Each structure stands twice: as C-alpha cells, then as structure tokens.
Amino acid sequence: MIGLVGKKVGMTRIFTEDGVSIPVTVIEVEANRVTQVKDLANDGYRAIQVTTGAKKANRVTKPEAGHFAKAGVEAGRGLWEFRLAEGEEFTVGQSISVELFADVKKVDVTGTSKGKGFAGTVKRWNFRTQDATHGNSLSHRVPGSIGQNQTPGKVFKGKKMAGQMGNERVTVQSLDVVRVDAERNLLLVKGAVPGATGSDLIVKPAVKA
Amino acid sequence: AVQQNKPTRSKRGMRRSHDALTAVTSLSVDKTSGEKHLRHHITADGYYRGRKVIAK
Amino acid sequence: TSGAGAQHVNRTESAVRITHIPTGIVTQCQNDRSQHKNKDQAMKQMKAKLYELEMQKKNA
Amino acid sequence: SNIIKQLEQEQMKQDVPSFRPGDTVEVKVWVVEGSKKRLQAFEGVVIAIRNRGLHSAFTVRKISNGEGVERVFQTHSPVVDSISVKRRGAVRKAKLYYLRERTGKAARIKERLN
Amino acid sequence: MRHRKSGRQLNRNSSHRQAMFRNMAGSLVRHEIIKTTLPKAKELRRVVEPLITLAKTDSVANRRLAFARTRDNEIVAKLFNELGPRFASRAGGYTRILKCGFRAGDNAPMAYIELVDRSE
Amino acid sequence: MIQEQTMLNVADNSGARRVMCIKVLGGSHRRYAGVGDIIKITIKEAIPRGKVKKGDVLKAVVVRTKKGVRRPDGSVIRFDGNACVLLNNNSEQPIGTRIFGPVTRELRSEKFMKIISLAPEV
RNA sequence: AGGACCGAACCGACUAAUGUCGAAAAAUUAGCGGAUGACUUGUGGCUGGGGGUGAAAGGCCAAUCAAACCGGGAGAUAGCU
RNA sequence: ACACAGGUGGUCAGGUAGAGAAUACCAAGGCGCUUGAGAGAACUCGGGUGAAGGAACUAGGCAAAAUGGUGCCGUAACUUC
RNA sequence: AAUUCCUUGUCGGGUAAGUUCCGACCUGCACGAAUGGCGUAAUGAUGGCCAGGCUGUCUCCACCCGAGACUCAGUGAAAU
RNA sequence: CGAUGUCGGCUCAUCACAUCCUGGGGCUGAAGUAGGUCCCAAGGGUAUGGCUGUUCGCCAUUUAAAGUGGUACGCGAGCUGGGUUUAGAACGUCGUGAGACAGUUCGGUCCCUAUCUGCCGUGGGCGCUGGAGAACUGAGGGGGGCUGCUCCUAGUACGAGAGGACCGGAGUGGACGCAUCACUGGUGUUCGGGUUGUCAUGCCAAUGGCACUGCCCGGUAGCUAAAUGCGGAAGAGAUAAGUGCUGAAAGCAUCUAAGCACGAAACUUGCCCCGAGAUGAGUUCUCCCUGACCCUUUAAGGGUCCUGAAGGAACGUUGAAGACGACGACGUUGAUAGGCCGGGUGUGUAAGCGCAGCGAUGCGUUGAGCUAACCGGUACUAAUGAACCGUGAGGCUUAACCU
C-alpha cells in the first residue's frame, strides 16, 4: 500500500510486561491531506501527493499557494509523492491518517540522515588507521595508496576516498511497529530511524514482506 | 608537485573568472538624516534607524 | 634463498624444496645460483635420503 | 518535548522510595527460573544513581561470595518489584566509584542516623 | 563537528578567553558602551547578562559571586547600586549590538555593544 | 569481552589458578568471547595436586566478565574479574567439582546445566 | 680519600618526534652521558700543504680535505659529450 | 647574508616553599616575541583522557605509560671483600 | 662461537607454538695461546634473550584542548 | 646510465579463472555420513599468533574456506627502513701487502607547498526557446549479494551394527554494512566539588590567577562505540553444465534436425541511493506579466519614455546544514539566535549567622548553593520602511482542430 509522512520526535523506550525493554522512536504523524492525484490518463503513472503540518501565510509563495487552493487543503510544509499500487484510490483532500498502520506490522522509514561534514577515510569508509609509532612520518590517518602503477595509470572510478558523509537520504528497512497511537497521532517504530530530531520521515509498510 | 609545462594566458585567465569582486548595491538611506549606510550598520554620523544612537 | 651478498639472493627463485609425500621428508637446496643445478643437487640429495629411510627400514 | 514527556510519565511507576548513594538497599528482582516465576533478592551498596525520569537507573555493588558483583538496575522496569532501604549511608559524593579498590574494613562506610 | 554546541572559541585557549571576557565585562559596566569586534560582542552577551541578573538580589553572597566573576571591586559597586535597580524591571536583554563598519587595520567586523539605558 | 592474551581467573577446583586465553572458538575472524562463550585457554599457573598442570591446552567457558552481561530489560551485571570453568577438548561436562563465586543466567542452556547447579549463586 | 655517588650551572650529543624550498647550510622540543677531572673555559702565543695536528676517524687544518685556499705555468690535455 | 627559535667571557643575586643557583609562584626591574579577523571540516602538529583486554603491535616494548622524596625496617647469588 | 658453509646440526631448558636466547655434545667448511688463550666482580646512552609492573604499542579507535589547514583583509615567494 | 629508487612489512586495492568456501551437475571401486574425480560457475567471502628482516616455510590453535595468479615479483611525490648495495669496526678465511669475500657480525641523515590527467567531494556559469515555484517519470550509473551452529522433519530413509541423511521448516550467532544515541559506557580543558604550592584582593573569613585543565574525583548536551535497531532475502525472466519429452534424417536407436518442458549465489530484474547537461535537456500542477512610441541597412533589428509582476538574490538572526559556496529555518502580520522565567540534569549540604569544642573541625539553618550546549515558555535585545536583479503575452514551418 501507500505510506505516510511524519516528523521524528526523539527516542524513548517501552517496558513491556514480560521483563523486556524495547527501544522505540516516537514518530508523530499528523493528517496527510492529499493535494493531487495522478493517473495514467494524464501522467502515465498513478500516484498521489500529500502534504503535512502547517506553514505561514507570508512564507509560502504564489505558485505554491495556488497549488493548495486547487486541492482546497490547508497549506502544508512541502510535498511528498506516493506511488499508488493499483488496488486503492484516493480523492483530492482525503485526510489520510495514521489509521493505515494499525493494519500493518512492519514498516520502512526513509529520512535525510545526520550530516558529518567532510569526513575522512577512517570515518567515512572505515579504513584502518596506520601505525601511531615505529617511525611513522605525518601519515597516521591518511588513506594510504590509491592506485596501482603505470599499467592502470589512473585511479579507478568509485574509489573510496574522503568527502561528504551524511546529509543524505537513507532507508532503514523492516522496522517493527510497536504501537499505533491514533488519539495522540503517534507512531512508535522499534529501533533507530535516520535523521535528527524534528526531521521528516517517510514511513511506508515493509516491501520485503 | 611542480608543473610539467607552463599554462597559457588562457588557462590563467579562466581560473580568475571566479575571482571577480561584487558590488554591494545595497546602500540604504537613513530615516532621519537620509544618509548612505549598509544594511544593519550605523551611519557615519551615528544615526541608525532614525535614532542618534552613538551620541558621538 | 635466505642469505646476503646482494639482492641476487633476493630476486630469483633459485632455491628448491623436493617433498616426498609417501614419506614426508623435505630435501632442500640453496647451494647454487641456478635453479636447474639446485634441483639437480636436491634430487640426488633426496635419493640419498631415500637410501637411509630404506636402510632404517631394514635396520629396524 | 511534550510528546515524549507525556509518553514517559504515563509509564513510570509512582512508588519509588527515596534513596541516596551510600545506602544499603535490598532490591528484589523477578527472575524466570524455567517455568516458575521467582522473585529473588539483591542486597548491596548503592554506589551510583542516574536520574532521567523514566530512564533513571541505579547501580548497586554487592560483595558476594568470592568477589564483588556490580549490578545496575533500570528503576522503572517491571523486573524490579521492591526497592527497600535497609541501611542509610553517610557519604559526601554522588558517585562511589572509589569503593572498587577498597575492600573489607576500608570499604565500610558511615551511618547517617541524623 | 559542533552539532548543538554553544560558545565561540575565538582563536584563544580556555584560559585566555576566560580572562579577556572577565576584563571586557568590566569595560562594559564601567563605560556603558564599548567598541569591539562583532563575534566578540555576541559572546560578551553571554557574560554580562548573567551578571546583571545576579545583581538584582543585593545580598552578600551575590556580592561575592559577582566578585568571583570580573574580580573587580569598582565593578561590583556599579553593579548592585547603579545597574542593579535600574534594570530591575526588565526581563533579560539588557544589552544591544550596534554594528559599525569594519576595523581599518585588518578588515574585522566591528560592533558597538552597550547597555540599554544610556540616559545619563 | 575476552580475547587473545587475556589472563583469566578460574572458578572451579580443577587445579588451575591463572589461565590465559589463546583463541575464541566459533566463527572465523572473531573478535572476543563474551557471556558464556567457549575459548581455548592455556594454563599459566597451577596448584601442585590439581587435575591439570601448567602448560596444558584445553577449553573453557567464560562465566564472569568485567565488561558484564546485559539482561533484555536494560540492566547490566558487572563483576570485578574474568573467570572461567575448564573443559576437556573432546568430552563435555566440565572438569571441576566445586564452582567458586556466582555465574549468570545466560549460562543456563542445556549443556552448562552442571555449572549452574554447582554454582552457589544465580 | 676517590679519573667515587646522585644532581643544576657548564661541557657533551644516546633515542624519538618535528623540521627537510627549515626559525636554523645539523637546530628545536621531550628525555639522555659526564659533571674535582685523562675536567672545562677566557685571553695571547706556537706548529702549514706531501706539510701540520690527530686518546687514530683518513678525522681536522676558516660552512672547502686520500692532500687547504689565492695567483700563475694556462687557452694543461681530452681518440669524449 | 635577515630586526634569523642558534652562538657569545666575567660580575651582582631579593621573598615563600625547598637540601639547593633545581622547580613552582612572586619582588625590584623588564616584557607580551612587528601581520591580524573569523570559522571551529578532512588532515598534520603539540597535548589530555578512555570502557574491556594488556605487547596480541613491531625488525625490536620504538614511542608513551609507569617508577620517583625523606626517615626507618629489611635486603640474594656472586665477589678482586 | 662476533668464527659453523651444509644448518632452523642434534639433544635439553624456556613458550600453546622459539630460524633468535640459555645449557650440552663436537662431525672446528675455516678457534687457539701477547696480531694473545680461557675465566672474570664492578662498569656500559653497548649486542641478544626472558619476566614483573605499566600502558592507545595494538585489538580498534572514540572524544576533547590548542597551532596550522579553510574564509576575509594586508604584504607576497619558490623549484619548474 | 644529462638517474624508470629495491626485498619484506603497513595502508589501499583492482582484475583474471586454471574455484579454496558457498551454489548447480555427471561418473564412481557412490548404502548412509564424509568423499574422490570431472563439468558449469567469479556474486560475495577467503585467519590469528610463536620463530625469522624474511617472501616462503615449519609449529600452535582456529575456519564454510584459510584459492592460484596478474597489475614495474600492484602499491616509498602513501608510511616504514628490519634486509640488501657508501664511509666505522671486528671475526673466520684469502693475500707478502693495500685490501677482498651470493661468509658472518654490531652501528648507520628515506626530499617535494600538486600545474595537467585520474579520483573523491562540493559549487559558479550558461543551456534546456516568455519568466518562474514545486513535485516527479526515468534513460542511465552505483551499492548490496558471505555464512556457521542448533532444533523440527527423524534418530525415520540407508545400514549387520556402528553410524546417520536428501528434501523442506524454524531459531540463533560470527564477519561485514548502514542508521541512530533510548539503554550500557567513553569523552566532556565551556559544569560542580575536593585539594597542594605560592601570589594578589588592607587584613580575618571568602575568593581569583599561575603551576600540563596544577593534580584530581564526578558529569549535562553533542560526537561516539565496546552499545542498540536493521540489512544480505523471497519471487520473476532468459540460460550454463546437466536431465528430459515427442521425433525423423537412418523401418531401429536417438534430448534436436522441426517442435516442447526443466535447470545455479552467474546474467536481466526484484531491494537501496544518485539521476532530464538523458544538449534525445522530458512530463505534470500552479503563479506572473496584455503600454505608448519615432527611427532605419523592415530585421527573430536598434533606441526612448513610462511601468518592476511572479520570483529571486542581497543583508540581518542563525541551524542537529556546513572547509568556502551550497542547502534548511526566521526577519516583528515574528520564538530564528541570545537574554530571561519555570523545569530537568549535574555536582553535592554555598556564603552569612548560631550552637558545641582550647583548636583543627563537627552540627543546625539545608539536598543548601551554583548549574554549559537540554526541555517548555516569554518579544527584553537583535533581526528596519525599503532600494536592487528579473519585465511588459512570448519564433517560423506545417498538420489536426474549433472557428
């Protein structure tokens, strides 16, 4: 089926009765109101796009405000788009809520991870640091060799080198849902999801199930 | 770590295409004395947003 | 070969080990510069060591 | 935030006895010994206390037969049935990690009795 | 990578940086306007503002904590007697950063920082 | 967290006083052994009339660690010393007849039942 | 008493890191050996080029040493580039 | 060759602590080392700390960590005593 | 063996495992008596080996504090 | 030979298949288990130590296994310098001797700030044909692909017994990879306390500077891992070797010639990320602008006056974003930062006073005081009215259309 867009609210834990403490991530999922429905008659693929939360009146532009009045919805922060799966059908304004995940059992969470900056080869690609002593001159954490010799004569493409780490879309798969809390608009997945506290998260059910 | 042969005045010139200065174009006019200053910086006399704030 | 004098001792595969798997005795040779002479010496050296394992088979 | 703050204090037990570090405390812990669900006892000295609300925890050092055992307990876990202060100790430090090298007569601590 | 870290290091070690704001808070009290660089002004708010909140309760222990800071007996007398009851109505934000061109000698962003009364 | 070159104490009265860990068994390239994991030890010290003597190579199961085990509730049980009970390399039901000091609950699995029945605590 | 002992000034230079278009044409930092003696240092003398001097390494003899530097024979000679 | 982290003989020598001219902090007196302002990546340099292990590192315990004072008790093989 | 080629000789010690070390044998390629032989207490910024303590030396790196690196302004090189 | 630095270690690899493990098979002198040999197969994986400068090697103990090779016997403008190839010195030996030895031995300065390609990142320009703001389809590119053990099937098939399955099904590890900071811990020179030596604040008490943060004991938030979640798949398509069905050439036989069905971690997909500079520059939604003119080489021409749209940038407060640009939020019609208020945490009973003791000090007020990066809240301070970039209905040829 489709998934929903929500915001990450820290981490907690749930002491279950049987003597187990399972760590949960509190994901708040407000109402995801649909702004546009797509189909093969106009687009070639059938999908919807939703929006969540709220924005200010002055911060939203003129093209984005005329796109929301087309749907009749409240203006919401950004737009995300979900591919429909040939069995369901939504309308423009159908306020999709966290009631979908009382059906499901395991989810997939996608969010922009935490950014580490220009990270070196020991941190980014898990390289072994060289020896801290025994003669070593200015070459402790440096990456070592990067190529062979005259016969390649180059560095091969895709070489594990130092650079931008994090700040990148990643999907942790197959996370258990612990509680679907519909009065509080809360989803409690089990374990760790990407991104800092307050980032966006795209929770959809487990494709590998 | 040394060059193999000298670059041209063409290859010297393209590296400096990004080295150009920008004009600020954002001089404002004071509310009281009508004088030029930067945004959020006080004037030469000492006015800022209409008020003689430096008394100097 | 293990030794010294130049990297002539450490560039060419001039040693040889002839290992006799029906017995398990390891005859080696590093005596010459050329592999073909070391293999020729170590082959005759092992046929002497196959004499002695057949003497000690008789003598036991 | 208030979402977590609400979600945690609905889960905290509301009968935790007020103990300080240095107190001899007999913590009584559920244990599943196969089929039967036994409640067993652990009596040592509280050498450390972490306070985080629901995530609060305290570490109890017990010198058992042989050598010392330093077990920590998650405070609001359902595994701890009863926490009971037996003796009240008079230290002036929030973490008693100096007590790991001290054994025996040097490991003993002062009564409060105020 | 300083995720969620306050404090500016300002190319000084922790001894030097603590000693200069201790001097520079004494300059802001005694002259009621000082000219400095703009990153040094914004870290000076995190030093002078807790002093004036400390100076609201005129007690002997507060006289000694405001002497343990700033190490100056003339400053702790301009606090608690002049700056003390003059900002007693205001709820924080006793100061004001006014920017002023650049420093001529090194192109540094200069800024006036002053207490918000100057109604002498 | 017991690895190569780790000197451990001995819980049982097999005769060994100090043993040293030489190998962590089970799974190649493995870092360290833990709660109740099998290791090859070597015996670095012995009492004169023990069942074993110095310089004998045999197995051991780790029964106490200073890193400490974790129960699923979040709690961690730590000790002041690494200790182990010795095995035979071929035939189980370990060597000793007494066991000194406590062991832990995670050692209770189907084959160390001799150990958690002789141990005076837990 | 002591070519005694520990240890600064002073003399030296064993290890490591830095430095290697250096701060410096052998140094800095952290340690290290001697430190009343075959000690060290100031000033001034003396020994000279197949010569000096050398608790000896072909070491040193003005950042130059299996024969110093400056001038000269001299535009040595070069079947070599 | 420099307004150069080097070299350069003698003389004077305060306070508290100390055996001391060591070392720490100070007096008298002199200085802040003639580019600064930010930011707070990789990496390098000079450091601080580390769970559990404890030389498994490596040519090698290299480098670091550790040992460190005074008074007393005690002190082995060997020995030219 | 500061000497030994074959050689990681063989045996013992030490180690879970010891081409090095220690002891012993002697088949000394090619020790040997002032170009000294063999022992030797003390000594050594000496060569090798072992043990204890100790440790980011390492498993395996994490964090922090400073100086550069980076950006802005001023001056402004070098080998090639 | 007007210089292509060298054995081994370290870091980092990459390809080949003549496959070491896992996967698919044929034959067996294959009962089973475990093999042996050969065929297919390169997707992933493929030790740790003792000795040695050693590559090797032997030894110890593991592993599903410890593959063979190529890449200047990959890799010194990446590190090391133990080895070998400078000068010192000695031993054996050769020589009358200077000295010499794929004989041994002790000691011995490893330089380079990256122009170009390559690569890792991250931006500026202009392009995409009116200008914009978004969300996308996806050409194409990358990543990932390992595996043990245990139990069920079943102590059944097989076997005289010992032993002991195929095929399915479940759990739980090792190694690796990604994410995160709730747990447990590390750190935390911006927090609190203890304490040594000294100096200062007139002095007492109280503090502050310096001594590696003086030495230390703790410790918030961040970052982190030894911590804790997750991953490898299932399925589909076409096959490799192999197994077949029907079937002639060739009355039979025959998997192949026509026809038809199976078959692996390989291949294309499935799963994850990038991605329309995919110049083949795409689609979809919304927003914005409809004014006069003279000239002339009337041309998709040039010039003026008015009018500045959507949106941008700029600046400022800044951010769990970041080298710098960039990206994200906020700018008063405001919680973006700091302050402040309450709370939490941390350290641990502040100073002052009082009593007790000759005094050190204890006790009471008192879980007091202070408390950074945190939590909720509050316009007190700073985010100024603006000016600026971007314009003024958007080419021609056709077609299908309504007109």
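The way this entry was determined, per its header, is electron microscopy, 3.1 Å.
Each Cβ is built from the backbone N, Cα and C atoms, and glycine gets one as well.
F:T97 to A appears in Swiss-Prot as a mutagenesis experiment; the accompanying note says: Reduced RsfS binding. Here Swiss-Prot describes F:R98 to A as a published mutagenesis experiment; the accompanying note says: Reduced RsfS binding. In Swiss-Prot, a mutagenesis experiment is listed as F:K114 to A, annotated with the note Reduced RsfS binding. Annotation of the mutagenesis experiment F:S117 to A in Swiss-Prot: No change in RsfS binding.
Known features from Swiss-Prot, placed on the structure.
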residue	record	contacts (Cβ under 8 Å, 6+ apart)
F:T97	mutagenesis position	F:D12, F:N13, F:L118
F:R98	mutagenesis position	F:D12, F:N13, F:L118
F:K114	mutagenesis position	F:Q93, F:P94
F:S117	mutagenesis position	none
